[PDB]
Amino acid sequence: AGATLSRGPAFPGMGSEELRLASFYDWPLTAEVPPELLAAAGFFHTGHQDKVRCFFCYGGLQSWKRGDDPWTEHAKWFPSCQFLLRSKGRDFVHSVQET
Ligand SMILES: [Zn+2]
């Protein structure tokens, strides 16, 4: 028993926070969350609205609102993301899942 999570990022080029930040050059005015927090949390901008995906797990999120924590949204939706886990740790993810 036990298939293993693949180690390969969904989008290796977006592995750089710096490059993820560039993608937010057109992050909308009506959008309520700061790109720097999004990019720190592994997300990069796709399309022209407020859609993001994680570079590693390719989790896709949109409809961002003031107060939304990207790291938390990441843990809420994509708990097995190896990037989220290396960055925030097992305890953090578990705590977002158990609530
Ligand atoms: Zn992820």
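Residue numbering in chain A adheres to Swiss-Prot, whereby the residues present occupy positions 71-169 in order.
Each residue, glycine too, has its Cβ placed from N, Cα and C.
So that you can see what the record holds, here are the features copied from Swiss-Prot:
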BINDING   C124, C127, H144, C151  Zn(2+) binding site
MUTAGEN   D120 to A  Abolishes inhibition of caspases, SMAC binding and anti-apoptotic activity
MUTAGEN   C124 to A  Abolishes inhibition of caspases and anti-apoptotic activity
MUTAGEN   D138 to A  Abolishes inhibition of caspases, SMAC binding and anti-apoptotic activity
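Using Cα positions, the member of the mutagenesis positions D120, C124, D138 nearest to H144 (Zn(2+) binding site) is identified as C124.
Among the recorded positions listed (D120, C124, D138, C151), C124, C151 have a CB atom closer than 6 Å to some atom of ligand 1, in sequence order. Within 8 A of the CB centroid of the Zn(2+) site residues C124, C127, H144, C151, the other residues of that chain are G112, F113, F126, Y128, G129, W147, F148, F153, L154. Most buried of the recorded positions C124, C127, judged by other Cβ atoms within 10 Å, is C124. Sequence-distant neighbours of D138 (mutagenesis position): residues of the same chain at least 6 apart with a C-beta under 8 Å from its C-beta are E102, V103.
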